[PDB]
Amino acid sequence: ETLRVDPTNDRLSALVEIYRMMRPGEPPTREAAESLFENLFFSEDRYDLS
Amino acid sequence: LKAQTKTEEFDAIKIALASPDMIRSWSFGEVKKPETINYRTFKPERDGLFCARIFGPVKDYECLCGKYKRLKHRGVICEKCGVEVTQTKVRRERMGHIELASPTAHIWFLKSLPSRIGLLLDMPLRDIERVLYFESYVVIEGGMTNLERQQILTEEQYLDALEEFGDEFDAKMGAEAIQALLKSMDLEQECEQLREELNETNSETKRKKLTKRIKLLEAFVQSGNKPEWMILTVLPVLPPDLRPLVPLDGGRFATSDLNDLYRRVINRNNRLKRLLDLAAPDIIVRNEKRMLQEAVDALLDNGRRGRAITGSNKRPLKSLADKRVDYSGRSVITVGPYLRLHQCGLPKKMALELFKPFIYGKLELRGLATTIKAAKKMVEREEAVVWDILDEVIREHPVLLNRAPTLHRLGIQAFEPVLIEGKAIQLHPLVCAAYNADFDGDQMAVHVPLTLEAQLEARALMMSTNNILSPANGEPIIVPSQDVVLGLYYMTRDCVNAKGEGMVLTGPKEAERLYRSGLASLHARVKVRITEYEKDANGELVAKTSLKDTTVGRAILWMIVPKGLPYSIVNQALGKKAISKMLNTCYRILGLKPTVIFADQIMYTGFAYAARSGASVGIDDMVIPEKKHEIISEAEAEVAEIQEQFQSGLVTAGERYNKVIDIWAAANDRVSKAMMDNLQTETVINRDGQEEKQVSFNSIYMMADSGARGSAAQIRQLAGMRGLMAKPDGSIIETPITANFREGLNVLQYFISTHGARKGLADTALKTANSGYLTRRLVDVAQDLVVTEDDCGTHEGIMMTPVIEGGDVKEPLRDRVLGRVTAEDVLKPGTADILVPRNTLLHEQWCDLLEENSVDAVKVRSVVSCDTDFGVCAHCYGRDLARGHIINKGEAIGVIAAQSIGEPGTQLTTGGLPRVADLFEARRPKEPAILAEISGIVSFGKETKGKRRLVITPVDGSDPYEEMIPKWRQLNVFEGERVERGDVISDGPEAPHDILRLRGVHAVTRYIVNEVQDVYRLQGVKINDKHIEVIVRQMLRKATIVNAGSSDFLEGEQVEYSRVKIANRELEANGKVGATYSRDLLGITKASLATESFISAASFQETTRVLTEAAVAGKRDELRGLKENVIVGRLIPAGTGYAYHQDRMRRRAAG
Amino acid sequence: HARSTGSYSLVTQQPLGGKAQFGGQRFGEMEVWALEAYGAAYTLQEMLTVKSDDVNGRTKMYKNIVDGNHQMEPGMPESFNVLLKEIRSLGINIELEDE
Amino acid sequence: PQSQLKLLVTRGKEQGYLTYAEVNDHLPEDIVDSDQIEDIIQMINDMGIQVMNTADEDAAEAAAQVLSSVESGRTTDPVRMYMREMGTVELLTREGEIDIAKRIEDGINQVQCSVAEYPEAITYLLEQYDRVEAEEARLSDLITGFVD
Amino acid sequence: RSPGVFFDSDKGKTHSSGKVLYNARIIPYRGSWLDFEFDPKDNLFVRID
Amino acid sequence: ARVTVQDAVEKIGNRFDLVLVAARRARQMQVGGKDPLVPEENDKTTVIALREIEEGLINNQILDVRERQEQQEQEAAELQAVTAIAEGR
Ligand SMILES: [Mg+2]
Ligand SMILES: [Zn+2]
Ligand SMILES: [Zn+2]
């Protein structure tokens, strides 16, 4: 049912929607969505649980 | 006579939109430069945010350049740099301006959700903004071609439409467009069309919005405002002194953020001028215009948008849209029991510093000082004479005392200063109740009544002795507190056998003489001859004497009791309640002065005999029941019995839980009523015989019984076990605390106790804020309500009967009718006999006469039914005050009502304080009961979809009324029986709106008062019905018109205004065109929203919206209310100033 | 603490302790209600006008206090005047009518 | 199947209360603004308040709120509208610069030639130089120098 | 609150349905919050911060 | 000192008008145009005025009559002075 409420289709589309959610009002970019999403919870710099 | 021009004492105030020229009127120069000061010689740069030429000299009577420095040259405008030499204070006055290159929207009017430009133009917000930022074109006066007037276009669309029609078609974009729109708009024509269109098509949706808009339009027209002024041409600049650049230590400066903002506005505007003269391409000048709009918007109200930040500081700069009192002091307080009720100990140094000007004045008045300077030097030296001078200035000059949590008016009381050596303020013990002031380090503040009127106001109103009674209820607030009542209790009391038991004495004199010599015990059964008086003769004291069977102590105490009081009052055991009723009766009999001095003597003797009594508290004074351990054992049998039952499955889990909890809960009561009996009567002593037993002389019992301090619950917690405790979850543990405080509490018991402690602390700390908030809403809903007329002369009132709840008399009739005026003459069981004629204030004697006869009910005039418009007549209100006399003309009763309702609110815990809140707020309950809409036989119609419709059948009338009642809710009404209007068609709580509409005004006014009084009386709190009745009066203030002939159909309007207009319309005018209405219940917070004065509303409501909404209407605030006059800083239109405001109000609107 | 006449704030003229000589006690809204409940207007006016916010009223009073004349010539509190200027600084025209 | 803003409204009304967080996400993807909320809490609050006690009038507090829902694109913040407005203008070609500059030259030379064909424009310069050598003016305030 | 994963309910008050609700929250020592939460329609959701 | 104004209130019933009138009288004495109607016990003009209210020899009626008389007391003085101002003709 969650998938049924999902407006996206592929990886890139989801990344665009996420980037647009985080930083709205401004045009998305492939490198920007990838950079952002990878820099959120997957970066050794911007993320630590210790 | 020529009216006036120059400054007089002004009336009212007006607010409206500003014209460009009107703005230029205030402005004494245009600020053309962002510069402030020269950076070396800190003098202001000419024509800049800080300027001497435009605004004012930097120093008093001194030109900038320094040409004319003399106090002689004044109206001179200097030739070098034009500056009129005048006080520097006019740099705090004179305004300025800026001429904007391009028009700019005023952000308050643009976005303040009545977007005013928008709903004036009937144009949506997003279109207006899309135009303002040059994101699209908008047509203006499109003529007869292809297009609507308010229609918006785009680039291509505009180009095309322009190619098709060169002229007779017009469009612009940006601020200029909105301005042209507004300017072109003709209100008259629009009105003329709206009226016709209103008249033609019949639909709710259509003519509702239609009539609303035409009303708005004609309002705007009568306002005098013109639409263009919503768009800024000239931008006024605030005087420099109100946004200071003033220096500091270390050479550093500090300044308001308005300078940063104004600087931004000026810079961008100038850059726009240049870009206009340089003929920049549109892409640039548009951006500059948008930046200017942003700058101005941020300058006015920075709340909206993106909130520009100040230089080098993250914090957003505070925009334009974004009391300490002299002659005062404070300190820690002490007792000073030696004080009379009318005075307070004032520290020497404090009184010296406070009255300093008075001391100077007196010192050079008698000639002890050459001049004021010499006086200063004298008191600064503290020469020995000045003290005596101080004693002169202190004598008849009262001071004001105040505590921190001020609730009821008694929170501030005036006393007479008595010089004290020390730094602490001595406060009379009997007042400690009114202040809610303990001696654990609470601090109090002092104020000095400077003006003569302030001294006399302090003495005749705010004085301690002038207020002996709670404004909430007639009961004395000067009631002795603790030590004193234990004194009179230990004094007035008897044991079975003592010294001088049974002997006889001539009078109290030799009774005390017998006691003080150690011959006779203070408490001993003795017959003595006393002379008691009575004023029962007409205005005259009758004397009588007899042999009374009393105690030595009571006889001694009788020496204090004044005149006409019976001996019977001191012949009891003298508890706190009896010691209160003593003072009360003394007041309602002998008058004020005797009550005062009596109260004093009572305190002194109380403390004295309490001191002599040698009353203490030891560890052996708290007696644990001998049978405690046994009760514990037995209940502990019960718990394992039920445990064994759960083990055998005879009982369920929840059932077991409830059973065990019940048996422990009973055990608690058992032990309690063991220790209570044991601590009560256990003293067994002998008089001439074997034995006998009486009330114990044990200390802690005396304390708890007398009412000094402690209570059966707390004593229970000391001796018997304490309660069962509950987790934060609120589930109650089935293993109660069997140990008490006298015994040791083991680790667990204490730890489980801790939660209760902290939830206690936290909850109390919260209910403080709740009570305060409630008081605030309450004073906001009442306030301006003040006794205005004297007697309205209405027969109308409410029927007063005793409450008679369940069993006998949860509250008597005498209390409810006391101090209240009769609506109409009531009768004996037999008639043609008028006991209480018509309207007469029912005082003690009268109520007693009603009590003599069997009278079961009295009709009483109330504030809710009073015919007086815009206030209450004294005749209807009642009596209660600090004085037993009827309420004065001009006393502000709304304030004291709210105060009296909110002050006890700390002691309140559906139920509780939030229940009171819900009541006053008129809120519909969660699962309400629905009353019968109309009388007559009813039936259940249709079937199940969301509701099962109930169809009513009135006997004579039609049956258009069918109410759809959801059927999943169990009904009550009999489908085969008739039901009167306002019957129960279901159970559950009932919305007060329903009670008002279906049942009546008096019905709902009774519902509120009875419900809130249930809440308070359940907690043991005395609040007279009066106050709540005034709050109710305020609640029902509005109404909604039904018929017509004068005003509009659905308009919510004042019952005062309405009734005034129909009572005026019943005669003259149309023979009677008078319109019907329907009274409406408004919650207190909603009724508070309605106020005529905008200055008042701008206070507690949301300021921006209020100021705007008033400004567009050109609303004229006539003052007339409390709050607004407080803000504007003039005499309150009530109390002492009531005469002033009266006189003036009459001089105004007249010859 | 005690104060008769001390220093004053620049922005709005109100009693402010600068010397460790303390500023006056704050008279709050609830206190204003207390004075309102009593019939004392003059005590309140002098409280929030002459004793505090009126730059003229304070000195004009002091001279009377030392002269042996207890009166007040209140005038308009500086706070409301500042508010007049602040409101009027916007596109809002606020006027004082009649006579 | 669609229309967004009704649902946060219609629910917010049926529950009687909505958390400050409840409206934020339930808001359409259109209006995300921070200071947006500031006045709309007052809007919903006068008609059925939850700021986490009001006016029972409602009515126009919905029609205007829907007017705020249609007003939800352009986020204002003039940096944006500018960046976008200028983002339209096409980049110059190396030759296009020469085209435009040539056009400039044609224009300015046109106005200069138009000046030179005016007799008074000559006579004025003559009289002005007559004022220069008469010490009634200076050489710097007449000519910036000739071609040279 | 310790860094890690946390499972809460928000039973009762949410949408006054008595249907309760369930949410998990990943709180890092330093970084963005990863929230997962249900709704009355039983549709799982995710919000960053 | 005057501890209880009950009697002063008894005379003039309004009790605010008590404060107003007594203020007026206390002013007549404080900045001296006049002198007490009752022996001064060293009581300040406040209390003296209140006492004067108690003894019923002072109230709004009386004060107004006295002042209205004084208007003519001064009017009888300037009678020649102001009639000398016929220069207005
Ligand atoms: Mg305390
Ligand atoms: Zn000069
Ligand atoms: Zn009445």
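The residue numbers of chain B are those assigned by Swiss-Prot, with the residues present covering 8-329, 345-931, 1135-1376 sequentially.
The deposited model was determined using X-ray crystallography, 4.1 Å.
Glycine is no exception: its Cβ is also placed from the backbone N, Cα and C atoms.
As recorded in Swiss-Prot, the features of this protein are as follows:
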type    : residues                       : note
BINDING : B:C70, B:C72, B:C85, B:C88     : Zn(2+) 1 binding site
BINDING : B:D460, B:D462, B:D464         : Mg(2+) binding site
MUTAGEN : B:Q504 to P                    : Resistant to antibiotics salinamide A and B
MUTAGEN : B:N690 to D                    : Resistant to antibiotics salinamide A and B
MUTAGEN : B:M697 to V                    : Resistant to antibiotics salinamide A and B
BINDING : B:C814, B:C888, B:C895, B:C898 : Zn(2+) 2 binding site
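Checking the binding-site residues B:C70, B:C72, B:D462, B:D464, B:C814, B:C898 against ligand 3, the ones with a C-beta less than 6 Å from an atom of that molecule are B:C814, B:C898.
Ligand 2 lies within reach of B:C72, B:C85, B:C88 from the binding-site residues B:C72, B:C85, B:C88, B:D462, judged by a C-beta closer than 6 angstroms to any of its atoms.
Taking B:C70, B:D460, B:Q504, B:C814, B:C895 as the candidate recorded positions, the subset whose CB lies under 6 angstroms from any atom of ligand 1 consists of B:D460. Here the binding-site residues are B:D460, B:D462, and the one ringed by the most other CB atoms within 10 angstroms is B:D460. Geometry remark: B:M697 (mutagenesis position) versus B:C70 (Zn(2+) 1 binding site), CA distance 89 Å. A 10 Å cutoff on Cβ-Cβ distances gives B:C895 (Zn(2+) 2 binding site) a total of 21 other Cβ atoms nearby, all chains included. When the binding-site residues B:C85, B:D462, B:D464 are ranked by how far their Cα is from the Cα of B:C895 (Zn(2+) 2 binding site), B:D464 comes first. For B:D464 (Mg(2+) binding site), the same-chain residues that are 6 or more apart in sequence and have a Cβ closer than 8 Å to its Cβ are B:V354, B:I355, B:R425, B:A426.
For B:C88 (Zn(2+) 1 binding site), the spatially nearest entry among the recorded positions B:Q504, B:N690, B:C888 is B:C888, judged by CA separation. Ranking the binding-site residues B:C70, B:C85, B:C888, B:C898 by how many other Cβ atoms lie within 10 angstroms of each Cβ puts B:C85 at the bottom.
Distance between Cα atoms for B:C814 (Zn(2+) 2 binding site) and B:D460 (Mg(2+) binding site): 45 Å, as a whole number. The recorded positions shown are B:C85, B:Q504, B:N690, B:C888, B:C898; of these, the one with its CA atom nearest the CA of B:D460 (Mg(2+) binding site) is B:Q504.
Put simply, B:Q504 is the one of the recorded positions B:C70, B:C85, B:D462, B:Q504, B:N690 whose Cα lies nearest to the Cα of B:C888 (Zn(2+) 2 binding site). Counted within 10 Å of its Cβ, the other Cβ atoms near B:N690 (mutagenesis position) come to 20, all protein chains included. For B:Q504 (mutagenesis position), the Cβ neighbour count at a 10 Å cut-off comes to 18, with all displayed protein chains included. For the recorded positions B:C72, B:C88, B:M697, B:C814, the greatest number of Cβ atoms within 10 Å around a candidate Cβ is found at B:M697.
Compute the center of the Cβ atoms of B:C70, B:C72, B:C85, B:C88, which mark the site for Zn(2+) 1; besides them, the chain residues with Cβ within 8 Å of that center are B:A59, B:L71, B:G73, B:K74, B:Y75, B:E86, B:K87, B:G89, B:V90. Of all the recorded positions in the record (B:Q504, B:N690, B:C898), the one with the smallest CA separation from B:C70 (Zn(2+) 1 binding site) is B:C898.
Cα of B:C72 (Zn(2+) 1 binding site) to Cα of B:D462 (Mg(2+) binding site): a span of 62 Å.
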